[PDB]
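Participant: My structure is below; once you've seen it, I'll send some questions.
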Protein chains: 4
Amino acid sequence: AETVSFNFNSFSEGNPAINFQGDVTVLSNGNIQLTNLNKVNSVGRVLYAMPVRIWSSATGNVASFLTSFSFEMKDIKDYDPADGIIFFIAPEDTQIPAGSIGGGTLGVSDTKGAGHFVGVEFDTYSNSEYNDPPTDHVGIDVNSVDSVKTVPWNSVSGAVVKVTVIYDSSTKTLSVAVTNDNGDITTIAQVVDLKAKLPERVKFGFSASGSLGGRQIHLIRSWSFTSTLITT
Amino acid sequence: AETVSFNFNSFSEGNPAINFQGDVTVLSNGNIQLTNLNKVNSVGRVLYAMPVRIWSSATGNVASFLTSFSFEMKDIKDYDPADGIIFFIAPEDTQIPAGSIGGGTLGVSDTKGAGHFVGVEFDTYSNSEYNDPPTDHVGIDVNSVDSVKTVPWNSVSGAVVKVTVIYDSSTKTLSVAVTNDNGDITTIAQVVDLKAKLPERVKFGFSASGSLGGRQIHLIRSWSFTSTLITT
Amino acid sequence: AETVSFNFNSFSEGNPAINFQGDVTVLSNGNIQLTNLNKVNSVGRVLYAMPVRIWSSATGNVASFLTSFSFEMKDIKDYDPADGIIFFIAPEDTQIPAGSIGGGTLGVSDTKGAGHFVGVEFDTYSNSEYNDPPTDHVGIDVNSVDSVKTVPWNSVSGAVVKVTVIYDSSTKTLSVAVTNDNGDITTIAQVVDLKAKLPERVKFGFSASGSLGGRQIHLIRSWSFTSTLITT
Amino acid sequence: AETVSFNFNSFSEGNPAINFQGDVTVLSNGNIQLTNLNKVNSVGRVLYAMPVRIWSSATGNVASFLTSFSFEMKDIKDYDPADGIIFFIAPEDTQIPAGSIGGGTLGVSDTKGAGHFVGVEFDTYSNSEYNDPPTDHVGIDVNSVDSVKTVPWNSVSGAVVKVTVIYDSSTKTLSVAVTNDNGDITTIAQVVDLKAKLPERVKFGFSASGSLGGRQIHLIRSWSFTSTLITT
Ligand SMILES: OC[C@H]1O[C@@H](O[C@H]2[C@H](O)[C@@H](O)[C@@H](O)O[C@@H]2CO)[C@H](O)[C@@H](O)[C@H]1O
Ligand SMILES: OC[C@H]1O[C@@H](O[C@H]2[C@H](O)[C@@H](O)[C@@H](O)O[C@@H]2CO)[C@H](O)[C@@H](O)[C@H]1O
Ligand SMILES: OC[C@H]1O[C@@H](O[C@H]2[C@H](O)[C@@H](O)[C@@H](O)O[C@@H]2CO)[C@H](O)[C@@H](O)[C@H]1O
Ligand SMILES: OC[C@H]1O[C@@H](O[C@H]2[C@H](O)[C@@H](O)[C@H](O)O[C@@H]2CO)[C@H](O)[C@@H](O)[C@H]1O
Ligand SMILES: [Ca+2]
Ligand SMILES: [Ca+2]
Ligand SMILES: [Ca+2]
Ligand SMILES: [Ca+2]
Ligand SMILES: [Mn+2]
Ligand SMILES: [Mn+2]
Ligand SMILES: [Mn+2]
Ligand SMILES: [Mn+2]
């Protein structure tokens, strides 16, 4: 089997294993801050630096993965706690969209909310333009921030959220388990064919954005990941 | 919502939160040992004492849950490493089948592999009487040890194995991820309607068994669980 | 060259290849539990029965060795997780000190912390009488529990810890590598002249101790060893 | 803590984590073959694709690392079993030396035997130009194939060799334990200040070479690695 595994309990500036795109900063405590509270339409992205081969054209196999991470979103005076975080998977050449407006685009889509990526979002602002449900919600995104499926949720300022995602290559099922600070769990599952929506080599990371009036603290506290491809 | 959660870093035989059934024994190190090594057709099962309401006959809601556990399987000289461990769900009045042959029935089914349980087995002995794959495998069992679906795996004697399970109510999908000793992960997912197969109140637990020439050490080392049922 | 080698995947009581001294016991899963959670100054030690010739009289030659073993320390309710484990080397006639106080002496020293041995400790309790550093630590002990050198570490309750030790005869260098559950690694190395400090023949093994209020689970799970002596 | 760890039980063609340089081949068995048997002065090198940050210029820390791998050298009819394998560390931009003669340079140095690397060589041919010992041997090389230190060894055609290496940051000790086929162990250790000889970012890998008369099979069967850098 072909396996890729890593575990970050904290992050540091200058580790060749991570790629920073946009407004990302490394806090003195090892946390990663995704956006700049002082910039308009801020966008920050972090990616595992090595591309992962998620499917093989040779054999036809699709990797299975298990990953877990925890984050925290915190309110700041005078700005609308917006817009959220997104765990995403994109082609190896991935970059922040050319004239990114940030905001409800979450840093992975164009103005109309389209892009090339598969991801799980934690959205804290309702964009009628992207058909967002009326409350905070978790969503499964396939090439658009106009989620294929969403589930009501509640973002608590200063709360640490823990997340678990399992991607079962055979049923092509992607399942997510979110642990609220309060103990309750939130789950959402959806069949998504990675072999059909993405190249053989991809990048994994997190993205967050803000707007002019819409700004909040976005922190990535830990991330562990493992993928296994049944080789030839 | 109605949430139930617990977590055992270690077990003990005087705790009112656990039911012991059969040859179960707790070791001084806090681990649970499910079979008796010099006992023919040994069978032992552990259950969380308190029954969990997984569905409502009032609303029609079904719970979502997240559970992870770690076990260890080790060989004993002059005995075939058999039969395996099963994480199961059953009616609150569940008992070791009357006149159980242990072995390939894993302590959950009758001689012809039937019973009332939903589970995930870690089977290390291929019983053709139950249509067993020809290698170690992980399987999804719905009221029978004749697995709805299996996946080839490898049981490594003396290694600590970690399991993560997610049940999404809305898609009714059960997905599993097993982190092996060599780092590799194994997954399996299947759609199971709990409402249709099980009663409102159930009990969760582990069961292991063996035969006359087929015995091995079956240890449960830790277990955490959280279920959430929406009451609206 | 004269080579001695062994490998244990699990230990047994009826094994004349191993010397049991003190409170040691062998669990049904094949693990060695060095202390009695019930006794007050519990002391338990295990030694490979056969004496190893680590140096020659004829040629001032010292042997090189490579060894690896895994262990597990776990907390018990109402007792301070103390005192730690020690991999040691000593005279072939070695025995637990007379009227041993367990505790910070780790079952190898007298009350002032002196004895005849060379070892590597995994000290989880800070004894100022022995000038211990203020945190969990790994240490190099030369005839005293007042370490020649120490490095900060972290003992995780219920975690399997793996270690690898290399002793290089020309450099007279002793180095160790510890793999935490975390994936992180801790190392320590020190020049120790085995021929000036220990007799021609020795016995290798482990020891662990407890006190009145200070007690925890101390387990040895596996051990492989190889030593080679050039006789030219 | 900043950690990098990976485990290759077998190799595969197209894995983004491995860089091939020269005559390298991936066999149907997962083994890597470093040289081409039909070519004059063949050279094959394999590298972990990600640059690893071994020392930090911010803090003055050096990382410690533990690695183990196994190889196999096997004779081929009518040719002199030459020249050997080398485990090396070089600047991240490392490449096979322009116009390399293969042979005793081991694919890492120039004609005079100089280069920019740190490594452990398994040298099977005695090159008087690089002051080789008269027999097969293990040597520690610092920027030259004219080893800083060597120890006699014996290469056994078709035997699987296992090697364990520990680099302790604080003492700056590189320790190697080689396990021959006949169970005998060979050890070699040397103080090497990595922070003085190499840039902050490096690459790890293996290199093998041959000449017109000197050719043999050179296989890499597995490789596990872990390095930890104290960041604080
Ligand atoms: O207020 C948070 C949301 O703002 C929306 O953008 C605003 C911007 O904040 C503002 O100053 C104003 O001029 O109108 C824009 C549209 O309402 C973002 O589109 C949204 O994503 C949130 O961040
Ligand atoms: O607290 C654990 C440490 O105990 C120390 O011994 C104690 C003993 O535990 C206690 O209950 C009391 O009688 O005082 C003694 C002095 O601290 C040990 O010396 C130390 O090794 C730990 O086990
Ligand atoms: O015989 C193995 C060694 O060969 C040396 O190269 C030879 C070459 O093989 C031979 O045909 C003639 O060209 O002379 C050379 C010099 O003796 C290599 O230099 C050496 O490293 C081994 O491969
Ligand atoms: O061999 C392990 C395997 O045994 C099967 O039962 C055996 C039993 O070991 C033996 O005493 C008898 O002679 O034959 C039986 C049929 O092979 C079980 O069926 C199986 O589950 C395993 O435990
Ligand atoms: Ca939104
Ligand atoms: Ca079976
Ligand atoms: Ca101490
Ligand atoms: Ca040479
Ligand atoms: Mn949304
Ligand atoms: Mn089965
Ligand atoms: Mn100490
Ligand atoms: Mn040489």
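So for chain A, numbering is Swiss-Prot's, and the shown residues are 24-255, in order.
Structure determined by X-ray crystallography, 2.2 Å.
Backbone N, Cα and C atoms are what each Cβ position is placed from, and that goes for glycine too.
Straight from Swiss-Prot, here's the annotation block:
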type    : residues                       : note
BINDING : A:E144, A:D146, A:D155, A:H160 : Mn(2+) binding site
BINDING : A:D146, A:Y148, A:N150, A:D155 : Ca(2+) binding site
VARIANT : A:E115 to V                    : In minor form
VARIANT : A:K172 to A                    : In minor form
VARIANT : A:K185 to I                    : In minor form
Participant: Just to confirm: which same-chain residues, 6+ apart in sequence, have a Cβ under 8 Å from the Cβ of A:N150 (Ca(2+) binding site)?
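Facilitator: In sequence order, the residues whose Cβ lies under 8 Å from that of A:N150 (Ca(2+) binding site) (at least 6 apart) are A:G126, A:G127, A:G136, A:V168.
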Participant: On a count of neighbouring CB atoms within 10 A, which of the recorded positions A:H160, A:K172, A:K185 is highest?
Facilitator: A:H160
Participant: Using a 10 Å cut-off on Cβ-Cβ distances across all protein chains shown, tell me which of the recorded positions (A:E115, A:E144, A:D146, A:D155) has the largest neighbour count.
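Facilitator: Sorting the candidates by Cβ neighbours within 10 Å, the top entry is A:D146.
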Participant: Within its own chain, what residues at least 6 apart in sequence put their Cβ under 8 Å from the Cβ of A:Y148 (Ca(2+) binding site), listed in sequence order?
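Facilitator: For A:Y148 (Ca(2+) binding site), the qualifying residues are A:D103, A:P104, A:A105, A:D106, A:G107, A:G126, A:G127, A:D155, A:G237.
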Participant: Which recorded positions of A:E115, A:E144, A:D155, A:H160, A:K172, A:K185 contact ligand 1 in the sense of C-beta under 6 Å?
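Facilitator: Near the molecule: none at all.
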Participant: Listed recorded positions are A:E115, A:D146, A:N150, A:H160, A:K185; which sit with C-beta under 6 angstroms of ligand 5?
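Facilitator: Listed by sequence, the hits are A:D146, A:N150.
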Participant: Of the variant positions A:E115, A:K172, A:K185, which one has its Cα closest to the Cα of A:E144 (Mn(2+) binding site)?
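Facilitator: Ranked by Cα distance from A:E144 (Mn(2+) binding site), first place goes to A:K172.
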Participant: Other than A:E144, A:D146, A:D155, A:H160 themselves, what residues in this chain have Cβ atoms within 8 Å of the centroid of the Mn(2+) site's Cβ atoms?
Facilitator: A:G107, A:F145, A:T147, A:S149, A:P156, A:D159, A:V161, A:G162, A:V168, A:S170, A:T173
Participant: Using the alpha carbons only, what distance in Å do you get between A:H160 (Mn(2+) binding site) and A:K172 (variant position) once rounded?
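Facilitator: Cα of A:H160 (Mn(2+) binding site) to Cα of A:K172 (variant position) measures 10 Å after rounding.
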